[PDB]
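K.L.:
Input: one structure, supplied below.
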Amino acid sequence: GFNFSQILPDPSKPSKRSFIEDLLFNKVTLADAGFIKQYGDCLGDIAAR
Amino acid sequence: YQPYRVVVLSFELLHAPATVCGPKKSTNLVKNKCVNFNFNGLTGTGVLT
Ligand SMILES: *[C@@H]1O[C@H](CO)[C@@H](O[C@@H]2O[C@H](CO)[C@@H](O)[C@H](O)[C@H]2NC(C)=O)[C@H](O)[C@H]1NC(C)=O
């Protein structure tokens, strides 16, 4: 009778994240990003500020 | 006590567009490759766009 559906992963996503885990991912916003392969970027563009 | 003749020069440096310049011949304008440059005494190295 216990229902662990919201904390176990679901296969429909392309990751093994559950319903609480991607709620937790979309609340930690970043003051600066990490790596988006921004090295092709920042060269020759105008949106490099 | 013999008289001396004095000239005093005075100028700003790298503030605004310039009028008095130096005896140097220009070149063309190459883009999108790492070159040195010289814009009115301002040196540097990089890529123009
Ligand atoms: C465990 O809880 C979840 C969430 O309440 C249940 O998922 C729901 O299932 C019904 C099917 O009758 C759907 O209509 C709802 O849309 C589902 N909710 C969500 C948020 O997806 C799940 O059925 C429960 N497990 C059991 C065995 O009852």
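Using Swiss-Prot numbers, chain B covers 505-553, in order.
Placement of Cβ uses the backbone N, Cα and C atoms for every residue, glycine included.
Copying in the features that Swiss-Prot gives for the protein in this structure:
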- B:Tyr505 to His: In strain: Omicron/BA.1, Omicron/BA.2, Omicron/BA.2.12.1, Omicron/BA.2.75, Omicron/BA.4, Omicron/BA.5, Omicron/BQ.1.1, Omicron/XBB.1.5, Omicron/EG.5.1 (VARIANT)
- B:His519 to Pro: Increased resistance to human covalescent sera neutralization (MUTAGEN)
- B:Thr547 to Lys: In strain: Omicron/BA.1 (VARIANT)
K.L.:
B:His519 (mutagenesis position) to B:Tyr505 (variant position): how many Å between their Cα atoms?
P.N.:
41
K.L.:
At the level of the C-alpha atoms, what whole-angstrom distance separates B:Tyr505 (variant position) and B:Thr547 (variant position)?
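P.N.:
Computed Cα spacing between B:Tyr505 (variant position) and B:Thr547 (variant position) is 46 Å.
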K.L.:
Rank the recorded positions B:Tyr505, B:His519, B:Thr547 by how many other Cβ atoms lie within 10 Å of each Cβ and give me the one with the fewest.
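P.N.:
Relative to the other recorded positions in B:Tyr505, B:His519, B:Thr547, B:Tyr505 has the fewest Cβ atoms within 10 Å.
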